[PDB]
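Colleague: One structure, pasted below without further comment.
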Number of protein chains: 2
Amino acid sequence: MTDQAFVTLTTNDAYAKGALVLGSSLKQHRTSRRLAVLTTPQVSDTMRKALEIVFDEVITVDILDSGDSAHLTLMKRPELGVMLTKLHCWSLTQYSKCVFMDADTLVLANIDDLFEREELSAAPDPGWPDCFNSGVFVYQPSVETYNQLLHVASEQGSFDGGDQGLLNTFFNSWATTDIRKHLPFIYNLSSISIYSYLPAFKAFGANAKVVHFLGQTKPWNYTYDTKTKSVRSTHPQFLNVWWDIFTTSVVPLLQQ
Amino acid sequence: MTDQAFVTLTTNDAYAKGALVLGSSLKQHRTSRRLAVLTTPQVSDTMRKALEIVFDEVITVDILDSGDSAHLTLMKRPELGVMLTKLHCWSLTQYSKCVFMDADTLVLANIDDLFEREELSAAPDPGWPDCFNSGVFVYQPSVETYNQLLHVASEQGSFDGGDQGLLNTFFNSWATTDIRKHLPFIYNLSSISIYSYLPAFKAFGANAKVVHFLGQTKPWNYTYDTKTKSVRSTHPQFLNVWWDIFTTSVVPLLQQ
Ligand SMILES: O=c1ccn([C@@H]2O[C@H](COP(=O)(O)OP(=O)(O)O[C@H]3O[C@H](CO)[C@@H](O)[C@H](O)[C@H]3O)[C@@H](O)[C@H]2O)c(=O)[nH]1
Ligand SMILES: O=c1ccn([C@@H]2O[C@H](COP(=O)(O)OP(=O)(O)O[C@H]3O[C@H](CO)[C@@H](O)[C@H](O)[C@H]3O)[C@@H](O)[C@H]2O)c(=O)[nH]1
Ligand SMILES: [Cl-]
Ligand SMILES: [Mn+2]
Ligand SMILES: [Mn+2]
């Protein structure tokens, strides 16, 4: 509990909003775990200070700096910057186990039971469901694993240009091994899927614990009417939760 | 082997073409198992005779007939006709274990190793990957299970208007139980996914054992140029395999 953390990532100010909403949603649902966020120097000082309030720990990662372990890998594969920054989540050995969550996720219920899971546990990716979606995963910080991941990144890159490809390649037994490493889809519910299989969403969507705003269009790319408490024209329910947290908890926090 | 079967289903002539191509693809890849097809009286006599050549067993199911076990359920839920017909796959107790395959699937490699699997084994559905896709599944014929499925169909119907919803509801432990009941996605590769996650298809698509032509547009809805051996404007590779089998093996069979 005290050495377990939800870990997110923001490399800019737009995703910082996501991270702040995510962080707030975790607090709203009374996590007993630490909240940690990987940030980069490209995150402005005001977003950083807001992150320092919402999160227990704000970690600055500067892969553009030569002193960074991932930097050499970035020079080789400069398109892999976000991924390489994300991989620093494994560097957080002050924690024994973390749930990584993308900054464009949103928690709708307490998900501390994720810490029962082992590395690497993740929900299936829609589209290619023998890959896990790397938007939400349970992992164990380890310099060793970090180094191994960096090594694979350097050598092979990523089959999809992002962390997801690399993580699937590295944690490649996921599809065929240990059903407990399949997180229920409701722990990483693709916002695309809330219309991609409408009947299944109708059937099981009320059980959503985490919504993952895949895009294209992120929640902060919408216009939200604070009077009608709804985004302006998907079924907006989740966007509206995001915006309510953003409006209620995050914006007042930033107003300095 | 002798009492195991691939089982498909056709309720009309268009899907009969699918079934004939599927059946042919299974023979082309040298299955040691029986090939069985559920047909309805709505399947014309010429398609039926072709099916009798390709398949070891052609089973006629007429849920419109009062004598059919499913008929009462059809009267109650008449939109569930295709599903109710499909469920008769469980009535095929002359087989100890079957792989049900939709008539719009296509086999690209021998998949007899599916018979190692237990009921209910199926690949994840893209879109909502905690549901299995009912296009391809390993099951054990049983009047008992058939009756139980019919009972659930009668009582609850299907959350998606088709067999998939009902099968997921009935075989509801799939998502959380026994990784061996997750068939690799390559045993039921959604044709939608061959562009939905292009990088993953690029990475793993060459391993495709079964392509499942989800639609909208079925392989027989395309125009195929027999000179260029390609469908006229997806990546057409799989459509072209389908059409080559259709052109090479199925059409000459029907020319009576
Ligand atoms: O400019 C950026 C881009 C990404 N991120 C971080 O990296 C995560 C992933 O990027 P995101 O924009 O959320 O990507 P998605 O729209 O969720 O989709 C990508 O990321 C998913 C999970 O990481 C994969 O399933 C997809 O295939 C891939 O396209 C974000 O949530 C952030 O935490 C940033 O901080 N800044
Ligand atoms: O008029 C019909 C319709 C269906 N079938 C049979 O039933 C199967 C399922 O129908 P199909 O047209 O292939 O549906 P799909 O395009 O594959 O999609 C449906 O069926 C899938 C698996 O059964 C589910 O994953 C989807 O959610 C559902 O929309 C077919 O392959 C045939 O075997 C017929 O014989 N005649
Ligand atoms: Cl298991
Ligand atoms: Mn994301
Ligand atoms: Mn189908």
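Chain A is numbered as in Swiss-Prot; shown residues: 1-233, 241-263, in order.
Quick check of the header: X-ray crystallography, 2.0 Å.
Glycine too: its Cβ is placed from the backbone N, Cα and C atoms.
Swiss-Prot lists these features:
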BINDING   A:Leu9, A:11-12, A:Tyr15, A:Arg77, A:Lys86, A:102-104, A:133-134, A:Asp160, A:163-164, A:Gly215, A:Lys218  UDP-alpha-D-glucose binding site
BINDING   A:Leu9, A:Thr11, A:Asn12, A:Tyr15, A:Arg77, A:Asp102, A:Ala103, A:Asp104, A:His212, A:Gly215, A:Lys218  UDP binding site
MUTAGEN   A:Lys86 to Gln  Nearly abolishes enzyme activity
BINDING   A:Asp102, A:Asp104, A:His212  Mn(2+) binding site
MUTAGEN   A:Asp160 to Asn or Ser  Reduced trans-glucosylation activity by at least 260-fold and reduced UDP-glucose hydrolytic activity by 4 to 14-fold
MUTAGEN   A:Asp163 to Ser  Loss of self-glucosylation activity and 18 to 30-fold reduction in its ability to trans-glucosylate maltose. Reduces UDP-glucose hydrolytic activity by at least 190-fold
MUTAGEN   A:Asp163 to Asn  Loss of self-glucosylation activity and ability to trans-glucosylate maltose. Reduces UDP-glucose hydrolytic activity by at least 190-fold
MUTAGEN   A:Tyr195 to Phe or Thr  Loss of self-glucosylation. No loss of catalytic activity
Colleague: Less than 8 Å, Cβ to Cβ, versus chain B; work out which of the recorded positions A:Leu9, A:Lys86, A:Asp160 satisfy that and list them by sequence.
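Modeller: Out of A:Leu9, A:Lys86, A:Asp160, A:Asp160 lie under 8 Å of chain B.
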Colleague: Out of the recorded positions A:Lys86, A:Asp163, A:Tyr195, A:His212, give me the one sitting nearest to A:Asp104 (UDP-alpha-D-glucose binding site) by CA distance.
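Modeller: Nearest by Cα distance to A:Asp104 (UDP-alpha-D-glucose binding site): A:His212.
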Colleague: If you take the centroid of the Cβ atoms of A:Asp102, A:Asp104, A:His212, the listed Mn(2+) site, which other residues of that chain have their Cβ within 8 Å of it?
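Modeller: Checked against the 8 Å cutoff, the neighbours are A:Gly18, A:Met101, A:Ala103, A:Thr105, A:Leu106, A:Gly135, A:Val136, A:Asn188, A:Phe213, A:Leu214.
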Colleague: Return only the integer: C-alpha distance in Å from A:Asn12 (UDP-alpha-D-glucose binding site) to A:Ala103 (UDP binding site).
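Modeller: The separation of the Cα atoms works out to 11 Å.
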Colleague: State the Cα to Cα distance, in Å, between A:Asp102 (UDP-alpha-D-glucose binding site) and A:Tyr195 (mutagenesis position), rounded to an integer.
Modeller: 21
Colleague: What is the Cα to Cα distance in Å between A:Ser233 and A:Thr241, where a stretch of 7 residues has no coordinates?
Modeller: 8
Colleague: Neighbour count first, Cβ atoms within 10 Å, every protein chain included; then name which of A:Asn12, A:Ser134 tops the list of binding-site residues.
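Modeller: Of A:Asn12, A:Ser134, the one with the most crowded Cβ is A:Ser134.
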Colleague: Which of A:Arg77, A:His212 has the fewest nearby Cβ atoms, counting only those within 10 Å, among these binding-site residues?
Modeller: A:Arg77
Colleague: Expressed to the nearest Å, what is the distance separating A:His212 (UDP binding site) and A:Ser134 (UDP-alpha-D-glucose binding site) at their Cα atoms?
Modeller: 11
Colleague: So of all those recorded positions, A:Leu9, A:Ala103, A:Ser134, A:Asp160, A:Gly215, which one's Cα sits nearest to A:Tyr195 (mutagenesis position)?
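Modeller: Considering only the listed recorded positions, the nearest one is A:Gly215.
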Colleague: Taking only the recorded positions A:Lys86, A:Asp102, A:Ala103, which have a CB closer than 6 angstroms to any atom that belongs to ligand 4?
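Modeller: A:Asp102, in sequence order.
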Colleague: In whole Å, note down how far the CA of A:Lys218 (UDP binding site) lies from the CA of A:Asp160 (mutagenesis position).
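Modeller: If we compare the Cα positions of A:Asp160 (mutagenesis position) and A:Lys218 (UDP binding site), the gap is 20 Å.
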Colleague: With respect to ligand 1, which members of the binding-site residues A:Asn12, A:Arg77, A:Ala103, A:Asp104, A:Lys218 satisfy a Cβ distance under 6 angstroms to one of its atoms?
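Modeller: Near ligand 1, sequence order: A:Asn12, A:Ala103, A:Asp104.
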Colleague: Return one of helix, strand or coil for A:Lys218 (UDP binding site), based on DSSP.
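Modeller: Reduced to three states, the DSSP call for A:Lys218 (UDP binding site) is coil.
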